[PDB]
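S.K.: The structure's right below; bear with me while I get my questions together.
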8 protein chains.
Amino acid sequence: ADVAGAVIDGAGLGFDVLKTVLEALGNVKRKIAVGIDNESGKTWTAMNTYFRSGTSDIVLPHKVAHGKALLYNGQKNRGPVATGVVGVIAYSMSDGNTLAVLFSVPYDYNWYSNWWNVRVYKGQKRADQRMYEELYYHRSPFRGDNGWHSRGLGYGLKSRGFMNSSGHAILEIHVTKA
Amino acid sequence: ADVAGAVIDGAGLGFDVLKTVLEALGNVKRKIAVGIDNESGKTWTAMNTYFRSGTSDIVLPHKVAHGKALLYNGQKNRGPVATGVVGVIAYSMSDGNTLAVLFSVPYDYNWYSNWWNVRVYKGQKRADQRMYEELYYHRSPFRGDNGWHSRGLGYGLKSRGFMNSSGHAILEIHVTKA
Amino acid sequence: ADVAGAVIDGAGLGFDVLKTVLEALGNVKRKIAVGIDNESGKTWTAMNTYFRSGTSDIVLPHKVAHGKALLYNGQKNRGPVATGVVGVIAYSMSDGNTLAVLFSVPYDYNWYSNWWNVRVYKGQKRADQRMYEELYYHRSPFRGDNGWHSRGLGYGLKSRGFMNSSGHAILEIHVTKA
Amino acid sequence: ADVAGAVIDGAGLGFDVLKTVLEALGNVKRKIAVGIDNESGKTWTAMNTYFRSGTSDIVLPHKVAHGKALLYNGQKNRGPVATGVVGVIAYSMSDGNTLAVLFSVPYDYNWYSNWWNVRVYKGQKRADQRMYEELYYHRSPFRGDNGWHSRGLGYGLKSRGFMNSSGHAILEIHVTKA
Amino acid sequence: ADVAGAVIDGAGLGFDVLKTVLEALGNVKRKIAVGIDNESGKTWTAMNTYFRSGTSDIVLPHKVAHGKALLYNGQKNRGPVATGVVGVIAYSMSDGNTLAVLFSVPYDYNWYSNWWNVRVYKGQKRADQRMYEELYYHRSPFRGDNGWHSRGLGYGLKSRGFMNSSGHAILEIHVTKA
Amino acid sequence: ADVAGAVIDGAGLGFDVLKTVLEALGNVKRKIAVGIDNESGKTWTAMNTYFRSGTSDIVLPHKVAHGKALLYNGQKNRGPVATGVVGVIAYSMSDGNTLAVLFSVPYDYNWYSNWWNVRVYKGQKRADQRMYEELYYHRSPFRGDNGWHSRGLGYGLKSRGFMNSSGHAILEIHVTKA
Amino acid sequence: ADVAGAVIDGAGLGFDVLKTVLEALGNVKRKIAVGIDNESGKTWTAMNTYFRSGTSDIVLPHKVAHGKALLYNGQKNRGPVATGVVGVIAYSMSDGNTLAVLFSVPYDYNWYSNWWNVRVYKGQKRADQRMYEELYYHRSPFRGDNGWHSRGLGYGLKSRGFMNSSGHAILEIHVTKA
Amino acid sequence: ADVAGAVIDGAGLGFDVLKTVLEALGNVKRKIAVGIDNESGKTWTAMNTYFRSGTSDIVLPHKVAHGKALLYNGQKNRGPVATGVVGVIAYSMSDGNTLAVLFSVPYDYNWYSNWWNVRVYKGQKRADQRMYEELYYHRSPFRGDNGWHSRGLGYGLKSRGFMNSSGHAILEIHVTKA
């Protein structure tokens, strides 16, 4: 019929529009490269990385000795999903405390920005949703604003970090004795 | 006729939709890379790898001496099938016991997660569906949550492992004397 | 006419469907890589490879001395045919007996699996359909199940082999003195 | 209907036009490469880079010693947005003052040109919107007109710089003792 | 008209079908690689290669000394023709006799197989249709069945050859003193 | 409607024509490579390059010592604009005078040709529109006619240059003591 | 109109058919590679190559000394023309005579074959149409039949040559003292 | 309307035909490579190259010393124009005379052939249209007929040259003392 033919043409147009929209959604790239230098005078032992958003394809390096650096990366989930890569990295230190690092590379830059944070926790604490919420909402995170930021960590330690503002994020932190 | 022409147009649209759906289903990647370090003090002899889901394209290495590592990988079946790569690797140890390792990289992440497990069985036991069910449902598997996990294996052995959370899974285990 | 135009549209749709189906049938890959180690203490002289299904593009190596290995491969027939690569390799040994090796990589995995077998025949026997049927139906073949299998061959010889379960099959056999 | 078919055809034409327009808007390239030579006799420590428009994918180098150079680059935001890369780089100098550098590579060359500026601020001042507005509107910026420009900076320093006029901008500055 | 439009549509469909058929016919590959080892104790001088089907792109090597090998190849005619590569290679030997070698790689494997033959002719005889017919129909050719075959040639010589069964044919012969 | 359908077909045809025309306009290449040898006995210091048409992607080299050469290039603006690359290069000399070099590579060769000129100005004069007009209209420029041209520059200097006639222009000038 | 629309559809179909036919005609390859060894004891000086059909892209080597070889090639005319590469090569010898070599690689193998000829002419004679006709029709040319042919040339010289039968022709000739 | 729809279809067909015709016209290649060996005993200084048709992308080398060679090339104008590359190269010699070389590689081989000429002019004469007309119409040019040609130049010089007959023309000349 003429009605049926119009329906098929409309459905074909909708199919092409849907394919284009899904391809566009799936081509957004959000990834994070993390580099942390250990000058704290103690060895770091990896515990876990809690991903609020996104995932990683590699192993979190088990040991970071003093004078060495941590290399890690992650990215958003494969496919046409509108989420970024957000998470916290937790490392156990020889003193018995935990070094926690937040990163946040959002999908939607109309509402969100890049954020990062560094904090030392007393005792051995694995990264989870509660730790991420603390570091993102209550512990004064740093904006990924192409700037350098310094802050004392307590426990005779201090941090100095940098994060850019684009969706190809890179986070670089130096942990040194205060 | 006009009815016949509409039928042919609808069939053509359905053909295009089916081709796109099959291509999307067949482009999902689920693979596992396994690396196990042998520091147990004994030689491991391969028995078999039971695949609940998926397959492998390579040989399970026959021997893993003390101080050496096991390299192995697998992936989901070729084609537009909605299954992952799930299985158990069994190795015979010089003491007469079996080292069994579980991996699970599901196709559908709406309902499933990455899981892994390590266990030592008394005697020589080949990997099968029963062993997989034990390791996956009853022996407290570890989640592939980008975290490090440790557990005593018995028989004077202990394990320490890591697995990420993405569909390009990597599993790394260290078996050492306890 | 309107009837004639509908016929031409239907024939064009059928032509596209046929092209897609033939391309899909022709893209299925079934191949076998065979590696056999000779530690039997005697020299192997190639007789023939009987292909129940499929073919090979290379020469069957004429001699395999003790301490050396056989490299051979085959694959299914070119084109959109729904057959695999199935055959038996026969080598003459210095004692006057025949070493026969079965491989089977089927096209349809809904009904068939990978199979392999190793057997020593008295006298010089070339691989044919009867030998293939013996090795596949009556001599207890091993499943290509990503596992290691051992069996005494008689005549002071033993075999140990491995075959994976995918359509990119690899078969590895070690023939040693018992 | 005939009205409905016309609507679907018009919508398809509009869809093609929209795709072409978005692809054209997204193919415009605006990037800046900055190189600043330090011959001032003092060490420069990076503070931040404020981006009025655009972003960067790399780290602002933390230190620039005397006799060394600064390498930095940026570009406009990914996607079909009609903005360029505009910003200010601020470095802290050993005397306690700030070296501020402006770059401006606009999207729309019908109305804007390439601009740059160099200025020394008393005290440690991070780059922000106010600093950018000062350098761009009130401190006599130099045009990116493929010409060399020199100006005394005060504090016993002078600058000499060059910037081309295209959308693949390169800015080169030499800061020397006056 | 409506009749004329239907004719043009049918002709276009037939044109597409014809292009697909010709492309399929022209993508069939039939080639032969010949290697003959000379251990006869005499020098071979090339006479000619008669091609019943197909052709060659290279020169038939003029001399093959004792302890050396002959390299030669051929293939079916370019274009969408349904013929293979079939022919006879004739070499003159130092004793005044002719070494004749048959190869046959058919286009249609529904009806034909790979065949080869080796024979020594008294006197100097150039390869022609009669020689090909003798070798193919009356001199008991060997099947290209992935097997090794041996036969005494007379004149104190013997041959041992191998040919696979696929359209990428390879023929390997060793001519030695009997 | 039938009128509305015709309008949409006409608009689609016009869209395709516009895309082809814009692509053709944007594929015209006009670029200039400038090489000037300094044998004048004095050092050249770059002032600026005034572009009447086109732009450059590189830095104008700040110094050209005696016995060295100047490498510079430019090209027309990116996109489907119908303009070439036309400009004047000005260098300050050690004697206090200015060496000015004109190049002109037009977009439209139906009306314009390649032109170049070399002149020495008294005092330090930056290249601008007035200098370009002098060199192009009033100072007898040389045609880019694949020929060599010589002219005394005054101030004890002479020039010898060459320019080809194509849209991939190259200008080579030697400035020597007269 | 309906008549006018049918005419436009027919013209479009004819346009596609013409494009396919021209592309097919232009994809036929006919080329010749000539190699001639000079063992005549005298130096060869090139005169010319007369092309009855086709052309060459290279220089005919001016000198061929004794103990050296001639490398030359040609091919059919570019474009969809149905002609091959046919010609005669003429070289002047130190004795005052001309060495003439014919080659013929036709476009249409339904009616023509590959032919070649070698002849020595008294005096210095340049290759032309008459010489080509002599060598092709009256001087008993050799068929390019994948065979070796020998013939005395007179003047204390003899020739031995080979030519294959395909459209990628190669001609190899050895001119030696008789 | 039906008339308007037919007009739009005819215009679209004409657009496709025009695009194909322009692409075909623009794919014709006509280029010349010139190599002249200087054994005249004097230095050659480049004057210019007058292009009757076509252009060059490189510099005419300023000096050619005795015992050296001239490398030069040219080609037809970019775009779908039906012209070749035709011109004259003029070099000033140490004796005060001019060496003039003609090349002509036409676009239309239905009516024109490759031509070349070499001549020595008394005094210093730049190549122009009159010189080209002399060399092409009145000074007996040589055909680019894949042959070697020699001619005394006067002034104690002689020339020997070669030019092929295809659109990828190469001209090689040797100028030696007579």
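What you see of chain C is 2-179, where the numbers are those given in Swiss-Prot.
Keep in mind that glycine also has a Cβ here, set from the backbone N, Cα and C atoms.
Annotations for this protein, taken from Swiss-Prot, read as follows:
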- C:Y51, C:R53, C:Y138: N-acetyl-D-glucosamine 6-sulfate binding site (BINDING)
- C:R53, C:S54, C:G85, C:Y108, C:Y113: N-(acyl)-sphingosylphosphocholine 2 binding site (BINDING)
- C:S114, C:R144: N-(acyl)-sphingosylphosphocholine 5 binding site (BINDING)
- C:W116, C:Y137: N-(acyl)-sphingosylphosphocholine 3 binding site (BINDING)
- C:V8 to C: In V8C/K69C; loss of ability to form stable pores after addition of a new disulfide bond; when associated with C-69 (MUTAGEN)
- C:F16 to A, G or P: Loss of pore formation ability in cholesterol-rich membranes, but no change in pore formation on membranes with low cholesterol content (MUTAGEN)
- C:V60 to E: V60E/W149A; decrease in hemolytic activity, suggesting that this mutant forms functional but structurally weak pores; when associated with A-149 (MUTAGEN)
- C:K69 to C: In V8C/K69C; loss of ability to form stable pores after addition of a new disulfide bond; when associated with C-8 (MUTAGEN)
- C:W112 to R: In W112R/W116F; loss of ability to bind membranes; when associated with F-116 (MUTAGEN)
- C:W116 to F: In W112R/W116F; loss of ability to bind membranes; when associated with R-112 (MUTAGEN)
- C:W149 to A: In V60E/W149A; decrease in hemolytic activity, suggesting that this mutant forms functional but structurally weak pores; when associated with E-60 (MUTAGEN)
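Thinking about packing and proximity, how do these listed features fit into the structure?
M.R.: In this structure, C:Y51 (N-acetyl-D-glucosamine 6-sulfate binding site) is part of a beta strand by DSSP.
The Cβ of C:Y108 (N-(acyl)-sphingosylphosphocholine 2 binding site) lies under 8 Å from the Cβ of C:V29, C:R31, C:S54, C:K77, C:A83, C:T84, C:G85, each of which sits 6+ residues away along the same chain.
The Cβ of C:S114 (N-(acyl)-sphingosylphosphocholine 5 binding site) has 14 neighbouring Cβ atoms from other residues within 10 Å, across all protein chains displayed.
When secondary structure is read from DSSP and collapsed to three states, C:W116 (mutagenesis position) falls in the strand class.
Spatially close to C:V8 (mutagenesis position) yet at least six residues away along the chain is no residue at all, judged by Cβ distances under 8 angstroms. In the three-state DSSP scheme, C:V8 (mutagenesis position) is classed as helix.
Note: C:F16 (mutagenesis position) has no non-local neighbours, i.e. no same-chain residues 6+ apart with C-beta under 8 A of its own C-beta. DSSP assigns C:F16 (mutagenesis position) to a helical segment in the three-state reduction.
Taking Cβ-Cβ distances under 8 Å and a sequence separation of 6 or more, C:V60 (mutagenesis position) has no neighbours in its chain.
Sequence-distant contacts (6 or more apart, same chain, Cβ under 8 Å) of C:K69 (mutagenesis position) comprise C:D38, C:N39.
Around C:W112 (mutagenesis position), a 10 Å sphere centred on its CB holds 7 further CB atoms from the protein chains shown.
Other Cβ atoms within 10 Å of the Cβ of C:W116 (mutagenesis position) number 19 in total over all chains.
With a 10 A radius on its CB, C:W149 (mutagenesis position) counts 22 other CB atoms from all the protein chains. Taken residue by residue with DSSP, C:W149 (mutagenesis position) is part of a strand.
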S.K.: If you count Cβ atoms within 10 Å of the Cβ of C:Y138 (N-acetyl-D-glucosamine 6-sulfate binding site), leaving out that atom itself, what do you get?
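M.R.: The Cβ of C:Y138 (N-acetyl-D-glucosamine 6-sulfate binding site) has 9 Cβ neighbours within 10 Å.
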S.K.: Let me check the 10 A CB neighbour count of C:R53 (N-acetyl-D-glucosamine 6-sulfate binding site). How many other CB atoms are there?
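M.R.: Within a 10 Å radius of the Cβ of C:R53 (N-acetyl-D-glucosamine 6-sulfate binding site) lie 19 other Cβ atoms.
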S.K.: Nearest to C:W149 (mutagenesis position) by Cα distance: which of the binding-site residues C:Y51, C:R53, C:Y113 is it?
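M.R.: Nearest listed residue in space: C:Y113.
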S.K.: If you measure C-alpha to C-alpha, which of C:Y51, C:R53, C:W112, C:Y138 (recorded positions) come within 10 angstroms of C:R144 (N-(acyl)-sphingosylphosphocholine 5 binding site)?
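M.R.: Matched recorded positions: none.
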S.K.: So which of the recorded positions C:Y51, C:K69, C:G85, C:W149 end up next to chain B, with Cβ to Cβ under 8 Å?
M.R.: C:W149
S.K.: Of all the binding-site residues given, C:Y51, C:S54, C:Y113, C:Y137, which has the fewest Cβ neighbours within 10 Å once its own Cβ is left out?
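M.R.: Comparing Cβ neighbours within 10 Å for the binding-site residues C:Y51, C:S54, C:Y113, C:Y137, C:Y113 has the fewest.
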S.K.: Using CB atoms and a 10 A radius, I'd like the single residue among the binding-site residues C:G85, C:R144 with the highest neighbour count.
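M.R.: Per the Cβ count within 10 Å, the most buried is C:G85.
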S.K.: Would you work out the biggest C-alpha to C-alpha distance among C:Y51, C:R53, C:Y138, the residues that bind N-acetyl-D-glucosamine 6-sulfate according to the record, and give it in angstrom as a whole number?
M.R.: 16
S.K.: Just the number: how many Å between the Cα atoms of C:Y51 (N-acetyl-D-glucosamine 6-sulfate binding site) and C:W116 (mutagenesis position)?
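M.R.: Each residue's Cα considered, C:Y51 (N-acetyl-D-glucosamine 6-sulfate binding site) and C:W116 (mutagenesis position) end up 16 Å apart.
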S.K.: Distance check, please: Cα of C:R53 (N-acetyl-D-glucosamine 6-sulfate binding site) against Cα of C:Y137 (N-(acyl)-sphingosylphosphocholine 3 binding site), rounded to an integer number of angstrom.
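M.R.: With the alpha carbons as reference points, the distance is 11 Å.
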S.K.: Any idea what the Cα distance is from C:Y113 (N-(acyl)-sphingosylphosphocholine 2 binding site) over to C:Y137 (N-(acyl)-sphingosylphosphocholine 3 binding site), rounded to a whole Å?
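M.R.: Their Cα atoms are separated by 12 Å.
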S.K.: Can you see whether DSSP assigns C:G85 (N-(acyl)-sphingosylphosphocholine 2 binding site) to helix, strand or coil?
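M.R.: The residue in question, C:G85 (N-(acyl)-sphingosylphosphocholine 2 binding site), is coil (DSSP, three-state).
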S.K.: Under DSSP, is C:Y137 (N-(acyl)-sphingosylphosphocholine 3 binding site) helix, strand or coil?
M.R.: helix
S.K.: Could you tell me which of the recorded positions C:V8, C:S54, C:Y113, C:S114 sit with their CB under 8 A from some CB of chain G, listed in sequence order (or 'none')?
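M.R.: Of C:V8, C:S54, C:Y113, C:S114, none lie near chain G.
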